[PDB]
Every structure is written in C-alpha cells, then in structure tokens.
Amino acid sequence: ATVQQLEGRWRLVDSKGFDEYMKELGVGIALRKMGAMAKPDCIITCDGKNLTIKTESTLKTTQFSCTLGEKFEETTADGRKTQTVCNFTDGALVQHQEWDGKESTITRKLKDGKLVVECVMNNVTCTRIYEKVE
Ligand SMILES: O=C(O)c1ccccc1NC(=O)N1CCc2ccccc21
C-alpha cells in the first residue's frame, strides 16, 4: 500500500459506533446529535511526507496539516486542543491524539476502494466508511 492511495475527496456512506466514540471523548448529547446528523466529506492531501486532512460539513469544517512523524498542535471538531502525531505504517495512516492525560487513535486504510476510518478511545471503537468522490 501507499499514502497517496488515500489522497482525494471522500464522502461518508456508513458509520458504526460514532455516538459511543463521541460520548467517550466527552462530547455533550446536543453536539453528539448534530455530529450524528452530518454526512461529511473527507479531503486528503499527501505531499509524500506532508499531510492535510480536511473534514467538510455544513455544520463544521475542521482541518489539520502536519509532517508525518512530527508532533503538532491540533484543534478538534469537538474543541479539544491535542498534541497529535501522524504516521504511515503497515499500509495504514495512523493518527494518535493526546490531551489532558487521555489518548485516542484514528486509523485510515483502503479496503475495496473504500476509505475505512477506525476511531478508538479506551474500550470504545468507531468505524466510518467513506467512498471516493474525486
Ligand atoms: O467524521 C469523521 O469520520 C471523523 C473521524 C475521525 C476523527 C474526527 C472525525 N470528525 C471530524 O473531524 N468532523 C469535523 C466536522 C464534523 C461534523 C460531523 C461529524 C464529524 C466531524
């Protein structure tokens, strides 16, 4: 696999465990209902070693730019300010977040032309499936 196979615009088609994952991140019931309603686009750009992931929704647009392997300051959709590191390892893009003694791991890989986003926090797992637009 390659990091450049994840590149492009992707559109959400399936979601499993998003509510529980948001509950675990400390998200309020009101924001959880909104977040569950949204059907975002995920725009991935990869300059071989530089990475940008934009999440477009009519509700909220989020984005981060990093250099693979380097720890940067990331502001999340739910307003957490995290120290994040992104790494492309074993045919998957791994994003590890750290804030106020807590940790989360977002893994993005390709599976039958579809972008599979596995979000994990403690015992909680979420699976978001995206389909390519461009
Ligand atoms: O949605 C995702 O697959 C996603 C996966 C992993 C980490 C964060 C995510 N979500 C995200 O960054 N945003 C921004 C705007 C918005 C609206 C509604 C639901 C979510 C989001």
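Shown for chain A, in order and in Swiss-Prot numbering: 2-135.
Cβ from N, Cα, C; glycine included.
Among the mutagenesis results in Swiss-Prot, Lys24 to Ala has the note: Loss of ligand-induced nuclear import; when associated with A-33 and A-34. The residue drawn here is the original one. Just so you know, the Cβ of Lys24 (mutagenesis position) picks up 15 other Cβ atoms within 10 Å once every protein chain is counted.
Annotation for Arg33 (mutagenesis position): spatial neighbours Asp20, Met23, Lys24, criterion Cβ-Cβ under 8 Å with sequence separation of six or more. Under mutagenesis, Swiss-Prot gives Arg33 to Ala with this note: Loss of ligand-induced nuclear import; when associated with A-24 and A-34.
Quoted from Swiss-Prot, the note on mutagenesis experiment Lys34 to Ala is: Loss of ligand-induced nuclear import; when associated with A-24 and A-33. Around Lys34 (mutagenesis position), a 10 Å sphere centred on its CB holds 12 further CB atoms from the protein chains shown.
Residues or ranges marked as N-eicosanoyl ethanolamine binding site by Swiss-Prot: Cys43, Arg109, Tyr131. The Cβ neighbour count for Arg109 (N-eicosanoyl ethanolamine binding site), using a 10 Å radius over every protein chain in view, is 23.
Shown in sequence order, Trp11, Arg12, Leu13, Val14, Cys43, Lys115, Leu116, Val117, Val118 are the residues of the chain, 6+ apart in sequence, with a C-beta less than 8 angstroms from the C-beta of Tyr131 (N-eicosanoyl ethanolamine binding site). If you look up Swiss-Prot, you'll see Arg129, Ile130, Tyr131 marked as (9Z,12Z)-octadecadienoate binding site, on the strength of experimental evidence.
Residues or ranges marked as hexadecanoate binding site in Swiss-Prot (evidence: experimental evidence): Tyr131. The DSSP secondary structure for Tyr131 (N-eicosanoyl ethanolamine binding site) is strand.
Cβ neighbour density within 10 Å is lowest for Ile130 among the binding-site residues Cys43, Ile130. Contact annotation for recorded positions (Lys24, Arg109, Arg129, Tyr131) versus ligand 1: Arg129, each with CB under 6 Å from a ligand atom. Across the residues annotated as binding N-eicosanoyl ethanolamine (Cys43, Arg109, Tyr131), the two Cα atoms farthest apart lie 11 Å from each other. According to DSSP, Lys24 (mutagenesis position) sits within a helical segment. Recorded residues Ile130 ((9Z,12Z)-octadecadienoate binding site) and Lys34 (mutagenesis position) have their alpha carbons 19 Å apart, per Cα-Cα distance.
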